[PDB]
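One structure is given below, encoded as structure tokens.
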Amino acid sequence: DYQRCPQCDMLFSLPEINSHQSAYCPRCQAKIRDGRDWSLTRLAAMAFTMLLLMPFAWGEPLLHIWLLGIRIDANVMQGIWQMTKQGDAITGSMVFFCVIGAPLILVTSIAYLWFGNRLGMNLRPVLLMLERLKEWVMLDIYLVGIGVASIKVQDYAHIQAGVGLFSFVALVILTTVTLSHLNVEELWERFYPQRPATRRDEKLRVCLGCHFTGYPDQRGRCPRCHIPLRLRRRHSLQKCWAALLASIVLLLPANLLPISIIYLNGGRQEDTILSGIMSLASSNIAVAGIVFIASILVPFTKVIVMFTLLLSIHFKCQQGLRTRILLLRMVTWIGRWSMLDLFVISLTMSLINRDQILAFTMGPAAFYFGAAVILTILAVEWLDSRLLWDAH
Amino acid sequence: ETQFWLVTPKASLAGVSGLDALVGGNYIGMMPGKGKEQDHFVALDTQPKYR
Amino acid sequence: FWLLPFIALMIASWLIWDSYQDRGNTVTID
Amino acid sequence: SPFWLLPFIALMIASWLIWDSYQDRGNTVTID
Amino acid sequence: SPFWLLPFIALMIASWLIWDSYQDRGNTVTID
Amino acid sequence: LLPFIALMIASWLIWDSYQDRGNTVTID
Ligand SMILES: [Zn+2]
Ligand SMILES: [Zn+2]
């Protein structure tokens, strides 16, 4: 009926929305509300069939490689286990969370919400986790990674498609078509019912958790979810500054130390990211270009964009306001793709595992690269555009 | 009194030397001694016996 | 609609049955 | 804090991996 | 603000790496 | 900006190539 924009503080009346209809802010044109879509039972069935399909998708080999007269089969679990046995437990854990853990947590959340419907247990942090978890479900990125790796090692040996590749493709398609219709405010309004306002109050705040507009109670908590309600974020500037500085500091050991070590006939290569991308540009520049633009262009772009945004917040510049928001949206959209390098090196070290002729191993630099990617993603997510809009 | 030499495989007679250097690339071998101090050395030729 | 959760359920049952079919005997050798 | 729910669980599984990296070592022996 | 402690530890980790680099880096000798 | 970073990388590659350009000699 009447709401307030969560990114520029625009209080506007909300007309009724149909299935194909969509609502946007009149000022900054940001997505605000939806509805209708699918039902909870369809999502539960999708979660159930994902639970059925996942173990036979991860367990079965992705592709067979015939190297030096020896047939080698590999999958995700073997690569993660070899990463852990090497010693880099943190890199293996973050790869596990990015690839394997997220669908499991999604299925668990849907099942627990269904059991809360059946029983009546509290579901307050579960909805917040469900809303924030759509960013980390990166299965199509892993599909692009295995395609890039298959192109990369096509010349070295003979590659044949595995049985589990079809199941993995089916799982990816199912996750994509399920996440494309998962609505959170519909769940919030179905489980917890509220009432609209008088269309003109000039005192309604926006909850950063559930996008709800309403007066705070005597405890200062949101009437829909048990978190405090404030005008802006608490320490967004300080947290953003600390995370950006941490990412900038951790960038240097990621780029200087070697990332991949290739023992070739008893001799190791020990080349860094720059040497690897130079060799890839020399050999297979067609894929080296997309690797370069999706591996080292995105992190530096995000770092400089965040630094310029912080300097504009300090400087109170009002010259490029119409473009800073679009740059922030593009950075938020593009920060997810930066995890391609870890997937590629994981698959290559899982595939090329000859005893002494060819030994592909991960060096002590991917940990810093993954830490920098996570820190810059959190720095981008932690910032608020309302500080920029109020900087005028 | 430190000695340095270059281990490199060669097709010697009555046996071949440097099999490990052939497998893993030619390298540099060193042998310490009891000198005073030095920062500039002259490489040897055939790796003299050290006992 | 509900056609896909049934087709995928049938595929999962088929591959489970195929996995259960192909198992051999374990023998110990000294 | 509800928001601590998401990372802590992940940390839990990380400790499990750390548990698997600690039970794979027996006795250390020095050879000359 | 505990988050302000997040980079500093990593910073001294790099310092340890610096010491490790000073452990890895040694003396440069010229051979003819 | 992506084009600025691409131009910087191209300039760095050109400088690296020109640092050891040398003289071209023809041998039969
Ligand atoms: Zn707006
Ligand atoms: Zn709320």
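Here Swiss-Prot sets the residue numbers for chain B, with the shown residues being 105-155 in order.
Backbone N, Cα and C define each Cβ position, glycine as well.
Where Swiss-Prot documents B:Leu123 to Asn as a mutagenesis experiment, the accompanying text is: Loss of activity. Around B:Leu123 (mutagenesis position), the same-chain residues six or more apart in sequence whose CB sits under 8 Å from its CB are B:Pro113, listed in sequence order.
Quoted from Swiss-Prot, the note attached to the mutagenesis of B:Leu126 to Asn states: Loss of activity. Long-range C-beta contacts of B:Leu126 (mutagenesis position), restricted to its own chain and to partners at least six residues apart, with a cutoff below 8 Å, comprise B:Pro113. In the three-state DSSP assignment, the secondary structure recorded for B:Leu126 (mutagenesis position) is helix.
All protein chains included, B:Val127 (mutagenesis position) registers 12 other Cβ atoms within 10 Å of its own Cβ. Here Swiss-Prot notes a mutagenesis experiment, B:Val127 to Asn, with the remark: Loss of activity.
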Cross-chain proximity of mutagenesis positions to A (CB under 8 Å), evaluated over B:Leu123, B:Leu126, B:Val127: B:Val127
